[PDB]
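Asks: Pasting a structure here, questions to come.
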Amino acid sequence: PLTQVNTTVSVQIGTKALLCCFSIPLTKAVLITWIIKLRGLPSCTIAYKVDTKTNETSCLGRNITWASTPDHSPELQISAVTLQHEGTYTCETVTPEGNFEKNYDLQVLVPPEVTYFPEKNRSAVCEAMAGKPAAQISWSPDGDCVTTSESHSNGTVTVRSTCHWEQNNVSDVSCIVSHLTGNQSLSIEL
Ligand SMILES: *[C@@H]1O[C@H](CO)[C@@H](O)[C@H](O)[C@H]1NC(C)=O
Ligand SMILES: *[C@@H]1O[C@H](CO)[C@@H](O)[C@H](O)[C@H]1NC(C)=O
Ligand SMILES: *[C@@H]1O[C@H](CO)[C@@H](O)[C@H](O)[C@H]1NC(C)=O
């Protein structure tokens, strides 16, 4: 293309995603094509040829459509984002004077499954399972901890924190989970 824009987009699982075809509206478009390359699947397209008003789709059963709009804007829509929607979304606009391309690296935000519990010998476990990206785990009060981060095949990350407190005056502890989808302070009785 004569101008290529590459960007990353993060959208929360289950939400609706709207992607603009280019950084600016392009008036003299003769052809608009979205090429969707999903993780482990053949590519499909949604296209619009301007002169004949010929709309196209080879994305049946992929839940990817043009956005519904009165002015027929070349915006792509994902009505309910699944982890499977991760991939490259490329919009190609042909104008008489040149090609414009916008490539989206679409990333899905996944709230972690949080489990927390006391363990034997004044210990506590706090785990943020299969979050995307990794959650962060901190504690109140600070303890002697071992925290691991395990990434899975799906791209989600399990963060597991196991602590012990050598201050016998401490009876209640709080696990603080931070994530792009949400944050929470979680109490544990030792
Ligand atoms: C932009 O993204 C495309 C598709 O993901 C890639 O092929 C291309 O190399 C990237 N451009 C640059 C300048 O890195
Ligand atoms: C293609 O058709 C859909 C409805 O099936 C419409 O929402 C969309 O605007 C059309 N595409 C373009 C760019 O006109
Ligand atoms: C991978 O992702 C799914 C969500 O799509 C999650 O529920 C699951 O726990 C993850 N897989 C493993 C083996 O952890």
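Heads up, chain A uses Swiss-Prot numbers, so what you see runs 39-228.
Recorded method is X-ray crystallography, 2.1 Å.
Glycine residues also receive a Cβ, built from the backbone N, Cα and C atoms like all the rest.
According to Swiss-Prot, the record shows the following:
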DOMAIN    51-136  domain 'Ig-like V-type'
MUTAGEN   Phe138 to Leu  7-fold reduction in binding to CD200
Asks: I'd like the per-state residue tally for the domain 'Ig-like V-type' (51-136) from DSSP, helix first, then strand, then coil.
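Replies: Summed by class, the stretch gives 3 helix, 37 strand, 46 coil.
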Asks: Just counting, how many other CB atoms are there within 10 A of the CB of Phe138 (mutagenesis position)?
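Replies: If we count other Cβ atoms within 10 Å of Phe138 (mutagenesis position), we arrive at 21.
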Asks: Does DSSP put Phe138 (mutagenesis position) in a helix, in a strand, or in coil?
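Replies: Looking at the DSSP assignment, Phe138 (mutagenesis position) belongs to a strand.
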